[PDB]
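Colleague: Shown below is the structure under consideration.
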Amino acid sequence: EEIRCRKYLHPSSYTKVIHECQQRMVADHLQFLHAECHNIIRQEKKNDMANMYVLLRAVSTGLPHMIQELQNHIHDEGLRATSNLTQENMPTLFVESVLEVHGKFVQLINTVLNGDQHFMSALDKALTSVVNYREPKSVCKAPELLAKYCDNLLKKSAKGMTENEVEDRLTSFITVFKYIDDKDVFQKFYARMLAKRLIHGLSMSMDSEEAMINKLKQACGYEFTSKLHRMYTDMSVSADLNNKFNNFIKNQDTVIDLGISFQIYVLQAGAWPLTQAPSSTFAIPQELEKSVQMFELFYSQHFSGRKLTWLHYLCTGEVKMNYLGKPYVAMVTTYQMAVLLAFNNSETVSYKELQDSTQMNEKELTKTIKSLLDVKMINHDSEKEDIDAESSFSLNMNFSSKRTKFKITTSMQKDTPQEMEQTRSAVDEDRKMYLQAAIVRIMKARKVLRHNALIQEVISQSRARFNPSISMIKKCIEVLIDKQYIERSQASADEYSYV
Amino acid sequence: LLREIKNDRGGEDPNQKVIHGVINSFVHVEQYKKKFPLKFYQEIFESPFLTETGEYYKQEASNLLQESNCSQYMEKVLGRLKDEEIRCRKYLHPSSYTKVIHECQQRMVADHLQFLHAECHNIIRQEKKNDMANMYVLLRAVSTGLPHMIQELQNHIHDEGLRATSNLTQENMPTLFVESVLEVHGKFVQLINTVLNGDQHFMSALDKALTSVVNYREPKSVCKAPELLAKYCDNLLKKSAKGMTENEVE
Amino acid sequence: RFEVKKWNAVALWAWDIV
């Protein structure tokens, strides 16, 4: 008919004849095509899908059911392809499955559907619902998996991976992550993992970390990655600061003589997700007092207005032992070197001696005692190997290991589920704060609101960081009934008012 | 009758119908008098009630004050105000709802305004996000009140903003200055909207506390702030080696 | 006898109280 109209009629009526033919050939038979649409999508016949897409572009209202069928099929395919996975490669396999589904339904949406943008939005919405598949009465398992995938990729692993391979796989990760709708939890998980990798030196290359921070920056703006960028920059300028400190101690009039190789890794405490969890006081050992005092002097005379907090929660130092014929050197946590300098006074010690020498609390002391006891670097002389009120134990002369640099530090990664739920609780607390703020700013703007209108407005405004489910908004509203400005109206139960 | 009220304030509960029946029996007796139908109620169960509940809450506040700190005090007091509102509608006439609560406030938060305002500075400095909310409510319905917290928080944001400007590094002072103010403004517009709420007395207490920060010059000097915002505004527009796109600039 | 070397200490800085 296109040939016929172009060979007889005037050119100005090409559109009207073709549209009218489609207004009777396809639009009148819309019900039959829409009935077979779901079956055609489910079998995924590419030629029939293309022909159906053309014939429903012809009809004014035939397209949206095709869109809905494609979205439902893609959501079903993704949810079947990602739910059942092994528990040892779940972080890699989840992103791999979501990326595979996305690649298949970008190819099959760009080669037989002309890359129609409504269908791409349907794909985006379907995989958005796929990735955040919350188990009923359970928290979402997406952002933990994505953060663990990035920590697995970026850390210096013994599997061996090409740097450019890491680059393109992280680009694919960004394509997966662009729809996760829980970016706050992912942000803080990745902040903690980035902190651990940066501090412990487990990053494979700082350039890869910079690339990852940049990719998240184009993914979610600059305020999403401001803290991460500050972390990376304050880890990168650590070398310059340490060289400046060495130039300072060179320029001192008297001989400084620290005696210890010193690199300090100062971190911006206003942006690093580290915490001063060991609030119990710790005592710096004797020979390290000169180093701490000299670094404070450097940081106060060459630089101004900032107070250090020697957190000691994750410090390391290489103690050399020279009683068994100088056998080995052990890199330990600073509490472990504290108890080792306690051992330096005499072979046998006591519990109260350990508190009057190191001032630490009982939990960290128990942890270090267990760490040294499992290594058997220091044997325990009492009957029971647990925490003891006296804790009378001497040096272990039976230590006959083989590695010249064996450590009593195995907390390189850890990340216990207690820590994961603690970070989840902290993110939920910040979500409560932000959600209360959004609720009350909307209310103060309106001063009278229906309940559902307030829910919709809050979900719309707080969309910039996540999509809070109605449970959180109801919890925040019930909190704001007690605290501060909101009250149930007397006219109805869904007429919240500003007080 | 007042002993039944005091028994209710002690923790137990008398007959809800009988107590309200006889208090509402001081109205409904003078119902037919045209001028001042509540005149009998205003002189037999208003002055003997407000004086008694004023006396009862004059010493109950002193019991709680001397038995707990300021943090627990505002939990009990705001608990009592919520509780006394229920015990006012359960028994009394609806025309005396405001007077009992106002009498409860004026002897539980207005008699101890000297104590509360001495703890106003310590709560904001530690940035407690809970007691600072409870202090706002107890200092909301009382006129002598909140303008001390207005000046206290204005003396705290400016104190936090000052530490975001002084001792700031010259290496990247354009970006680091504007971010630090935005970090201070960003945190303290959410905290003033959640622990406190949107209150033009308090929102202006941020601006007055921040205009003394984005204009803070050391004595006898040119104000460094306008060029610090000018240099920063140039770096975003000027072609930088970082190569940030238009999306991260706009 | 115990002696230490290579202290890879970590510290946090924050704006001073004043």
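The residues of chain A that appear here are 246-744 by Swiss-Prot count, in order.
According to its header, this structure was worked out by electron microscopy, 3.9 Å.
Including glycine, each Cβ sits where the backbone N, Cα and C put it.
According to Swiss-Prot, the protein carries these features:
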MUTAGEN   A:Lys621 to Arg  No effect on conjugation with NEDD8
MUTAGEN   A:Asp660 to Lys  Activates UBE2R2-mediated ubiquitin chain extension in the absence of neddylation; when associated with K-664 and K-675
MUTAGEN   A:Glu664 to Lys  Activates UBE2R2-mediated ubiquitin chain extension in the absence of neddylation; when associated with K-660 and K-675
MUTAGEN   A:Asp675 to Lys  Activates UBE2R2-mediated ubiquitin chain extension in the absence of neddylation; when associated with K-660 and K-664
DOMAIN    A:675-735  domain 'Cullin neddylation'
MUTAGEN   A:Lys689 to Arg  Loss of conjugation with NEDD8
MUTAGEN   A:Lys719 to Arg  No effect on conjugation with NEDD8
Colleague: Among the mutagenesis positions listed here (A:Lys621, A:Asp660, A:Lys689, A:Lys719), which has the Cα closest to the Cα of A:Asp675 (mutagenesis position)?
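Modeller: For A:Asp675 (mutagenesis position), the spatially nearest of the mutagenesis positions is A:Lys719.
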Colleague: Among all protein chains shown, how many Cβ atoms are found within 10 Å of the Cβ of A:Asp660 (mutagenesis position), not counting that one?
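Modeller: Within a 10 Å radius of the Cβ of A:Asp660 (mutagenesis position) lie 17 other Cβ atoms.
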Colleague: Quick check: in three-state DSSP terms, what is A:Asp675 (mutagenesis position)?
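Modeller: Looking at the DSSP assignment, A:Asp675 (mutagenesis position) belongs to a helix.
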Colleague: When a 10 Å sphere is centred on the Cβ of A:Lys719 (mutagenesis position), how many other Cβ atoms does it contain?
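Modeller: There are 12 of them.
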Colleague: I'm trying to understand the geometry here, so how far is the Cα atom of A:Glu664 (mutagenesis position) from the Cα atom of A:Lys719 (mutagenesis position), in Å to the nearest whole number?
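Modeller: So the Cα of A:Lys719 (mutagenesis position) lies 27 Å away from that of A:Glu664 (mutagenesis position).
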Colleague: Could you measure between A:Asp660 (mutagenesis position) and A:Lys719 (mutagenesis position) for me? Cα positions, answer in whole angstrom.
Modeller: 32
Colleague: Taking each of A:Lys621, A:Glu664, A:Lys689, A:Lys719 in turn, which of these mutagenesis positions have a Cβ less than 8 Å away from a Cβ in chain B?
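Modeller: It is A:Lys689, listed by sequence.
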Colleague: Taking the Cα atoms as reference points, how far is A:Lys719 (mutagenesis position) from A:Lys689 (mutagenesis position) in Å?
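Modeller: Pair distance, Cα basis, whole Å: 18 Å.
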Colleague: Have a look around A:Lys689 (mutagenesis position) and count the other CB atoms within 10 A of its CB, chains all included.
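Modeller: Looking across every protein chain shown, the total is 15.
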Colleague: Which residues in the same chain, at least 6 apart in sequence, have a Cβ under 8 Å from the Cβ of A:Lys621 (mutagenesis position)?
Modeller: A:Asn641, A:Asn643, A:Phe644
Colleague: Could you tell me which of these mutagenesis positions, A:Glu664, A:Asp675, has the fewest other Cβ atoms within 10 Å of its Cβ?
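Modeller: The mutagenesis positions A:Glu664, A:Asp675 were compared, and A:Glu664 has the fewest Cβ atoms within 10 Å.
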Colleague: According to DSSP, does A:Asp660 (mutagenesis position) sit in a helix, a strand, or coil?
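Modeller: Its secondary structure by DSSP: coil.
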Colleague: State the three-class DSSP label for A:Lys621 (mutagenesis position), counting H, G and I as helix, E and B as strand, and everything else as coil.
Modeller: coil
Colleague: Using DSSP, would you call A:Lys719 (mutagenesis position) helix, strand or coil?
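Modeller: SS state of A:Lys719 (mutagenesis position) = helix.
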